[PDB]
Amino acid sequence: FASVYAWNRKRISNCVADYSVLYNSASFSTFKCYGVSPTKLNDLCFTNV
Amino acid sequence: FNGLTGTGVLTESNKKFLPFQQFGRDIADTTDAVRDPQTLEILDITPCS
Amino acid sequence: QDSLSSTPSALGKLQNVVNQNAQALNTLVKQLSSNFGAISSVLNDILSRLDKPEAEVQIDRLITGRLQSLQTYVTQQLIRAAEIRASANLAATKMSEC
Ligand SMILES: *[C@@H]1O[C@H](CO)[C@@H](O)[C@H](O)[C@H]1NC(C)=O
């Protein structure tokens, strides 16, 4: 992983995004969403991520 | 339609959409026509009586 | 007959009433495109993204703005209606006396 001052960015496009595999995971200590509910992500479409 | 939700009657449109155009808009900023993401058919959206 | 058929402004008084009413409705409808501080002007886009407590905050902003827009419309219509009533009363008087 990158240092925070030199953070990495990856563009994601043209694909199917399953967000429930991440949200329903027991391995993450923090999972916070803004401007959107974490339980509605699978019903949405975006231009880029 | 690709995350665009609403209620209404869908019919074949006579609107001459250009190949790059995906949907039409009214003055109320609502969608009144869409291109179907699978058939690329243009449909008119009319509110239910 | 010849004057009316060649004078575009002859019936301006009646056209002005039609134009003012059409303008008022167009304004009222266009206000539905305003966010009023919300993330979106479209209720369906808010409801499809946010959960109840978050959606309610955004919806309240739209209700406040849209209610104000509608109150403005009605007030203006009441004022214009009073003007038209006065005109109609004058027309009725002229019908009787002229
Ligand atoms: C998939 O979408 C393409 C257009 O992008 C269309 O030509 C094709 O027929 C669709 N396939 C199915 C099974 O609908």
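We number chain C the way Swiss-Prot does; in order, the residues shown are 935-1032.
Method reported for this entry: electron microscopy, 2.4 Å.
Positions of Cβ are set from backbone N, Cα and C atoms, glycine also.
Pulled from Swiss-Prot, these are the features on record:
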type    : residues     : note
VARIANT : C:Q954 to H  : In strain: Omicron/BA.1, Omicron/BA.2, Omicron/BA.2.12.1, Omicron/BA.2.75, Omicron/BA.4, Omicron/BA.5, Omicron/BQ.1.1, Omicron/XBB.1.5, Omicron/EG.5.1
VARIANT : C:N969 to K  : In strain: Omicron/BA.1, Omicron/BA.2, Omicron/BA.2.12.1, Omicron/BA.2.75, Omicron/BA.4, Omicron/BA.5, Omicron/BQ.1.1, Omicron/XBB.1.5, Omicron/EG.5.1
VARIANT : C:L981 to F  : In strain: Omicron/BA.1
VARIANT : C:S982 to A  : In strain: Alpha/B.1.1.7
VARIANT : C:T1027 to I : In strain: Gamma/P.1
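Of C:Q954, C:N969, C:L981, C:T1027, listed as variant positions, none is near chain A by the criterion of a Cβ under 8 Å from one of its Cβ atoms.
Those variant positions from the list C:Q954, C:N969, C:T1027 that have a Cβ under 8 Å from chain B Cβ atoms: none. The number of other Cβ atoms within 10 Å of the Cβ belonging to C:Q954 (variant position), over all protein chains shown, comes to 12. With respect to their backbone Cα atoms, C:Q954 (variant position) and C:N969 (variant position) stand 25 Å from each other.
Each of the variant positions C:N969, C:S982, C:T1027 was scored by the number of other CB atoms within 10 Å of its CB, and the largest score is that of C:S982. Proximity of C:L981 (variant position) to non-local residues of its own chain (separation of 6 or more, Cβ distance below 8 Å) is seen for C:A989, given in sequence order.
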